[PDB]
Amino acid sequence: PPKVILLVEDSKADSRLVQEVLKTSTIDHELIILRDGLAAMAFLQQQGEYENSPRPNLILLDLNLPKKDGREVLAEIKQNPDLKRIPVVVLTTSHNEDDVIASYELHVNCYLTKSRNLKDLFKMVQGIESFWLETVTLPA
Amino acid sequence: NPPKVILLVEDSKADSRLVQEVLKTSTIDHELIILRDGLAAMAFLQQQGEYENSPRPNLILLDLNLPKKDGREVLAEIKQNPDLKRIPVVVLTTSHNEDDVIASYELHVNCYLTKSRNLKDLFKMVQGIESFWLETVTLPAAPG
């Protein structure tokens, strides 16, 4: 039963980077990428055509998204009894203290600020993979 | 850039000494506080006794099995408190019973880690805790 990872990111460059890191991952997984907050909620809530969507074991979320603020996605995921158990890793450009605090207040599992260079973002995502997919004991 | 405060609630001397060893190698400016029981943990977080004016932690490492007060209760106390719920909590405990894991995530633990009885295994795991949470994650400003 490979781990299902949901990435909510609209930046092609950033999503392709995540795919590349996970590409050589030794842990069998399935990466699903959505580009906006409305698609993300529909998928997670398994609404309509998404009724057969797989439950993610881990969610990578950028607070800055098209169609629906990732901050709303975070809040709605963490207040939903059927989804709040799923670990959410915020990976965003935003770094102001107010955003960080509010995000942890909404119960985000961890907040990561995307590195200024892709070379470093690559290593950051490698860190996400190693910790959440190989070190952590995820909920069933 | 104030030093990061890390609180470790663990009664097992072997395990806490191992954490000290790993966190000692860190290049991240910080202070490690080690408490041995559940009541001591609550006293520290509520800033009572010698902990008056003690800065809140930016990261909490918590063993669920503790004397005096259940680590599971401590976890619940922290995540339900408006003035402490923002603090990341990493459970590091022996039990890996799926029902115990689920209960912890349901109480909003940031992550659950199973503590191996082998110390070489544990050292590697704590290195992971250090590199991810102390060097990669943006920890929230502790509540005043």
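Residue numbering in chain A adheres to Swiss-Prot, whereby the residues present occupy positions 7-146 in order.
According to its header, the structure was obtained by X-ray crystallography, 1.9 Å.
In case you wondered, yes, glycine gets a Cβ from its N, Cα and C as well.
Here is what Swiss-Prot records for this protein:
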- A:10-135: domain 'Response regulatory' (DOMAIN)
- A:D68 to A: Unable to be phosphorylated by cph1 (MUTAGEN)
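Other C-beta atoms found within 10 angstroms of the C-beta of A:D68 (mutagenesis position) number 22, with every protein chain shown included. Helix, strand and coil residue tallies for the domain 'Response regulatory' (A:10-135), in that order: 54 helix, 24 strand, 48 coil [DSSP].
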